[PDB]
Amino acid sequence: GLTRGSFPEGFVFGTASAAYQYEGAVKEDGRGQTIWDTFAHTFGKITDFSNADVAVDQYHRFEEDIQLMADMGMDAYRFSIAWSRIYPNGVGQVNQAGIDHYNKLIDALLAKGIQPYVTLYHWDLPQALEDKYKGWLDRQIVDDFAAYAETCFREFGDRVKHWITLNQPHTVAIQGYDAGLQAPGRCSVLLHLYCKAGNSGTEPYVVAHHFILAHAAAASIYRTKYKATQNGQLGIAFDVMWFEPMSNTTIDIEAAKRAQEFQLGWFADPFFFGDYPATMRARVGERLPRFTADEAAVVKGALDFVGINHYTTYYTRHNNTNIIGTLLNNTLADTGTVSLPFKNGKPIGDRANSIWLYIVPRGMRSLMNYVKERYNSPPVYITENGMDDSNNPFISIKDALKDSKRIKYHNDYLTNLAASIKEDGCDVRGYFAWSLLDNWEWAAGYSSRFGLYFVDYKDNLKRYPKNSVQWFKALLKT
Ligand SMILES: *[C@H]1O[C@H](CO)[C@@H](O)[C@H](O)[C@H]1O
């Protein structure tokens, strides 16, 4: 079946990680508090009462983990820099120990022939900026993020040639500010009583606007000051569910397209065309910010590549609502759609551990074609794809390693990806499995095991290879 030969020469295979989910050492070497330290230490926010204070301790164990990557023949590793290790208070005094740590990590990767693909922002905003101005809700975040990015370009860009400014701005806008299920946990209290403050109808759009501007500000710095010498590239990782119409009818086909425009187009249309999708302007109206002429000119073209984080495909139908009015405005109502993994009483596919993660390999190919067609064939990396096992205390570790479902998932999604490149002409350059290790899965805590390696939380975080490790090693062989 699949081999490296199934993909273009030079195609990059990696695994992905994120600082807060992996590093631990949350108070070590001057690290500043982040919104996720606060959130994980707040009652009710994490389903299994857990936090990432130690996580899988990659802060201390990265050399071990790098050898695990090399064991499989991985080309690359996607990891994030914790902003609060570099600027513990978001701005001001740089923390030299943070710079030193990530230099050691980058050098240890390169020593093993593994290329670093670095995410600047993977959700862990320094708490000091949240306290000062409510973080992404204030335009000041644009300058502060750009200054932090510049520091990273200056310190690491001689070696780091692939930068992901932001991870899943759509997820952050919706989960952090509409549903209030992720940090900082804001929403309309009339929609969800557990939130302390917010507005599900307005705040997600403000946050998204600031993400877009923050990327463009960092990209402007990179292009003007670093890119010529460093010869690297900058992109963003978008979370993108594929949507299929719930019926093959004009109304539902149009609904599926609209759902996609509200998910990916919300961010990608500015970066390619210099404004939000027309459907969003029509439906969100005055709650959707407007770019100035000068902003649009810095935003349009600001990506070198499109990172796609994709897991699943849902069915989408048209939806007519009338809801009061301002008080219950929210982003799902704004889309005029409903999406779910069920049609005519049947699931769209098998499901992984996560209650949202339906196994639909064809969606990978459909999405690659959508991106090529809508955005004129930009370079794409799959910056995240994979699935999770449950954390099951009632089975042996040996049985937990038999991840035949994960093997079939990666096999099927990669087969579809390979076809989108070979038969469809999609410009895909690389693929990053989520995730190298089992890790702290945000509000799901330790209940979800996404790793190629099993982590024994009961035995000093010992790493054991699941069956998928051999599968990838055989795939990647030369
Ligand atoms: C991609 O999705 C995984 C699983 O939910 C998550 O752990 C990452 O942080 C996200 O970027």
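Following Swiss-Prot, chain A residues are numbered 44-521, in order.
If you check the header, you will see the structure was determined by X-ray crystallography, 1.9 Å.
Using the three backbone atoms N, Cα and C, a Cβ is placed for every residue, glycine included.
What Swiss-Prot says about this one:
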ACT_SITE  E427  active site, nucleophile
MUTAGEN   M284 to N  Decreases the kcat/Km values 7 to 30-fold depending on the substrate
MUTAGEN   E427 to Q  Decreases activity toward gibberellin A4 beta-D-glucosyl ester 200-fold
MUTAGEN   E427 to D  Decreases activity toward gibberellin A4 beta-D-glucosyl ester 70-fold
Rounded inter-Cα distance in Å - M284 (mutagenesis position), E427 (mutagenesis position): 12
Around the Cβ of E427 (mutagenesis position), the count of other Cβ atoms that are within 10 Å: 26
Structural state of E427 (mutagenesis position), classified by DSSP into three states: strand
